[PDB]
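Novice: The structure follows.
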Protein chains: 2
Amino acid sequence: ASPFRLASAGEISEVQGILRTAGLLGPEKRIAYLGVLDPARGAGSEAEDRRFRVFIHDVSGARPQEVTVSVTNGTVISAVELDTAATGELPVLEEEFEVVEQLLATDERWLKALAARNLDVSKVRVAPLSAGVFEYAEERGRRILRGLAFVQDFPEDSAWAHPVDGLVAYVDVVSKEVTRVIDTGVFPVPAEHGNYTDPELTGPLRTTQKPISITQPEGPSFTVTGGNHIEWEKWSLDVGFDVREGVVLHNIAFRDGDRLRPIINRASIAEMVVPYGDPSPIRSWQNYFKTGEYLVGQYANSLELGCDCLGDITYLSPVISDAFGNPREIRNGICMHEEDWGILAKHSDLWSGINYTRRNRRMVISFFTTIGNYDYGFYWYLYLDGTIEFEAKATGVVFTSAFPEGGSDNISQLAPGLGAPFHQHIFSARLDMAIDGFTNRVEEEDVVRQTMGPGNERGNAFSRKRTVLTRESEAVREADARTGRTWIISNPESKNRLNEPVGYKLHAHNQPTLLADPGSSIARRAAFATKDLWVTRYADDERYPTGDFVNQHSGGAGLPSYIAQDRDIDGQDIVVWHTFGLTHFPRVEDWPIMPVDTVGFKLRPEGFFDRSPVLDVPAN
Amino acid sequence: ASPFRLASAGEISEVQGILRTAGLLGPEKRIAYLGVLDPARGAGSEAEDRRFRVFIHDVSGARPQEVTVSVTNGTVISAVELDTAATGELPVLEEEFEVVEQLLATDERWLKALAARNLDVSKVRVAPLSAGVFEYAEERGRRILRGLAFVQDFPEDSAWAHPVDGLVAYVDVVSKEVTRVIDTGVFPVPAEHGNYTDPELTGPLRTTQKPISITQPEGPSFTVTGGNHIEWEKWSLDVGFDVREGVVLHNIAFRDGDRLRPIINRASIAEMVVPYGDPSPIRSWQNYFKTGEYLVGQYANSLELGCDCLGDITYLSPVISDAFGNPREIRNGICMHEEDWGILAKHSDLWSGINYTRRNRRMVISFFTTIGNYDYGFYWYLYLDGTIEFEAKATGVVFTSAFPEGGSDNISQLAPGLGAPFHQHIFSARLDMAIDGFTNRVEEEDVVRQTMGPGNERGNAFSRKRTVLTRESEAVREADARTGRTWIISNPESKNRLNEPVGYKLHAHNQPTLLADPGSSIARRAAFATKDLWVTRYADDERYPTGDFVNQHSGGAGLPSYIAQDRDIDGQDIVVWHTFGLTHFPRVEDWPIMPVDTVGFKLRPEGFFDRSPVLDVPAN
Ligand SMILES: [Cu+2]
Ligand SMILES: [Cu+2]
């Protein structure tokens, strides 16, 4: 009976029924987004009322709507018509991506471009990409997708090995018309194939790898109740799933002695943008907002035991809605398991004669998603010592282009004539903090060097300083690896036995942030990506760092708008938004299929406990 | 057979015999250091000539000597008398450490200080620490150790919980004289115990941890031949061990098709310093050069199966010399095993319909050492994809002091009246590079942001630049996390199929470097720690960033002196010295025994291969 339980197939069917009966789901309507709403602040009087938020698109050109329904009472709470030219277009529908290639196939301009290159239209695949907002005034209020071509020689061929450069088209997916076809010139289409399962490319497979058996004879140490409530080594939390954000962690708490202490109320990856840095007009508009425009949860893979998740695995099979309101289960879309994590603590003391060693372990909650050529893994980790960590694993096939004769300052060569445009993968982790409760504050901590002189005669001293972020106007921070900068979230009203506010310290990897020019469209639409840490006052309607309707929005939505309210964040209900990502200059080793690369962050207790919280761990 | 084989008990006994025969090892002599020398460059010597280098101390006060012997020919190659006041004292002898507490127990000044604090001398343990170089003229040319007191209430009590602040003594361990006893005032001695095995403190042990079984039914995938030659998933290398550096990796190479391609000739942690940042006269001289002053290898722990190393483990038991030249085995001092490392590569392609997933693995070579209250683990990893990584794991018990009543800017409070002075753990990895051979060069690579305008009208473009370090004077570099700075080691004479020099990219964690004032004794003695990367031209006698004799040695040797030669490093036999470490502001969670914290670095192939090197990994 938990308010955080996963949505059932029936609940989705109920939403569909409610919408249909209300006359909001006619033949031309499509569900672009559907997700359950989290309980509002308080809920003292559990008025069990499951509500769902829905974005309804209209393939007839009619205005879309944002609808909130109660499946508990079978009613429509609200239905507001949207003006997309102002607030943004709805997420792209899976069915719209498909129309791009089909439409271009009958367009004379597109056919002429292919004919000049001697490419069989039946062999040309088109990657349907988001459009963004640039200089095309005629696109305002219109639902546009831009297409890039790749040649697939046969059904099992990897089209990514054969990009068709110098060609790009724009399509209005509603009116179903090709608005523009741009041909800047012919580029040779890379000839080598990139079929990583072809013996001629892989060569003889290795026979040197001996098996590694990972098993748990007595089962896992974690328990799963209520379908998604996890309890493991003092940790307590609920594993949620949203079609937009994917796996979402709720009510992360730690059992300290006789009481369950909250740490984080809600943790999620609220946005993930992939901006490309190739100035060619063929791709200079390319920016993927995987979470906001595509909805990462929708493309979560069904994970295979022994392949994707090894060991004693417990799966969750979340249900999402299709474009018509029908429930669709993502079988084994979420993996949950614990794993050994080496030494936790060790000391061999000469004086006491006591030799002490203890092993560490971590709870893993993950899912993997595939969008076009991209495949990303999202992993959340909980450690015995109270550490919380997130890790993104990037793999898949690199997005390609032709490699210009004479070289390039924005593209790397992967194979003869095959290029890989430079780009970044930037994430935003939204952490609704709850350190021992909702009264929290954030301090920026920097190492402080000291000068040799009075009070420091030997010049060996060093210290640190903490600065409280009191208002949102001063809560947009940047990293400073040189000074070991971190951010501490504490509760000024909850102190440890040493009379110090309890807290958790966020450790960033300090990777580069958004590189685009400050005046670019992407810098405006993905402003969150330009700074490492943002702190806002909690608000029900502030869910994503990029706003609710990211697709083709002019910019400034999300964090920049929230921060502008300049609210008090010193000892209040606050939310931390951490930006982190990878800057990718593709290497030859990333082709034909990319070995995993990673990025993330972690938070460690900082005076949260009265002493080490793992003294009760037994000897293994 | 192999000139890179581990030293045998017989070789050590032979060195002892050769030294004795030469009249260099009488009863007053002690072996402060003994290690096998790596073979010289080029196939000079026909067969293999095994040579050992020894530092010989004299307990009567006579000048020590540095000697090189040929165990093969039974001859002394060179023997030079050392002027320690100039070039440095020899490493501390394990036998000198116990001298301190013993001598102080009968010193009137020390006894009076203890009586003023109402402490029973029989219960006062003394931590004998390296002295460094400061303003004490009488210490020049003498072997000094400085002692700090801790109370041990009973046999199995953790003395670290009871520091005796305001007191420190200096001792000449050769003449066995207490040179000075400094008492700055009585501080309350923390009363709470820190016994982590006491149920009173641990509380009932957890019974919630279910077993995790990791086994290999068909045995490990790596082979060990010649006692220390490893072959694993295309990797080839020799695992060496030196009493000073600990585990050293030799001839790291990768089998690419029909060629064994070298990558790194020698990899080791050439120095490790732990500088303290508390300006109190009681500890302002505290700087542990664990590698250079103590010799970390001799303190390597015997690792227990199922506790320290889990899974199918293969052990090496290196042999070192004791103070008299007798061989001593460190049973199971080195652990070797392979472990699963999640997903290696994955992609589910819509167009081809092919779903591909491969798992990763890594080879682990490690050892753990204990020096006083510190316990550090050194781990080297080799990955299927060609990545090489190092990781240091810090644990043990934090060094304590009293926590001043009025607070402190250089000490954190762990318990009532118990403090933990701020400090750093800084390592120097010496990487004698051999990317496809010895003709190498290093380039510093920075991300390059571009301004919106002609050629970049949308302001989305970004690039990078590479600067070749051509001479040693230009090869002392600092990190720049903000610009994603990395360093690439390439071979300008060996190109991949795309006509680009093959290389490897070094990725640093970009943690803060040495914080001490540049004019401090420690900034001069640990000069290498003030910069992130140094590149030198290979030289037989340039082994450590701090020189051969670190104990009580001022600046003048090491990296700063090597770089002065300003040698050509553009396409030559070069060595990369990477500084990396942790800055520790102790938390309450670090008490009474510290949970592991880590730091390290890694190198990934950068155009070294012609495509991904893991296409031949099976699905299994
Ligand atoms: Cu990428
Ligand atoms: Cu430390």
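Per Swiss-Prot, chain B residues shown: 9-628, in order.
The backbone N, Cα and C atoms fix where each Cβ goes, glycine too.
Feature table excerpt (Swiss-Prot):
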type	residues	note
MUTAGEN	B:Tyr382 to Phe	Loss of activity
ACT_SITE	B:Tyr382	active site, schiff-base intermediate with substrate
BINDING	B:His431, B:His433, B:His592	Cu cation binding site
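Structural setting of the listed features?
Specialist: Every protein chain shown contributes to the tally, and the Cβ of B:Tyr382 (mutagenesis position) ends up with 22 other Cβ atoms within 10 Å.
Counting every protein chain shown, the number of other Cβ atoms lying within 10 Å of the Cβ of B:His431 (Cu cation binding site) is 26. In three-state terms derived from DSSP, B:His431 (Cu cation binding site) belongs to an extended strand segment.
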Novice: Taking the Cβ of B:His592 (Cu cation binding site) as reference, which residues of that chain separated by at least 6 in sequence fall under 8 Å from it?
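Specialist: Set apart from B:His592 (Cu cation binding site) by at least 6 residues yet with Cβ under 8 Å, we have B:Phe430, B:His431, B:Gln432, B:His433, B:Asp605.
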Novice: What are the other residues, in sequence order, whose C-beta lies within 8 angstroms of the center of the C-beta atoms of B:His431, B:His433, B:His592 at the Cu cation site?
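Specialist: Nearby residues not in the site list: B:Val282, B:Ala402, B:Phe430, B:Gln432, B:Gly589, B:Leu590, B:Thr591.
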Novice: For a quick check of packing: other C-beta atoms within 10 Å of the C-beta of B:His433 (Cu cation binding site), how many?
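Specialist: If we count other Cβ atoms within 10 Å of B:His433 (Cu cation binding site), we arrive at 22.
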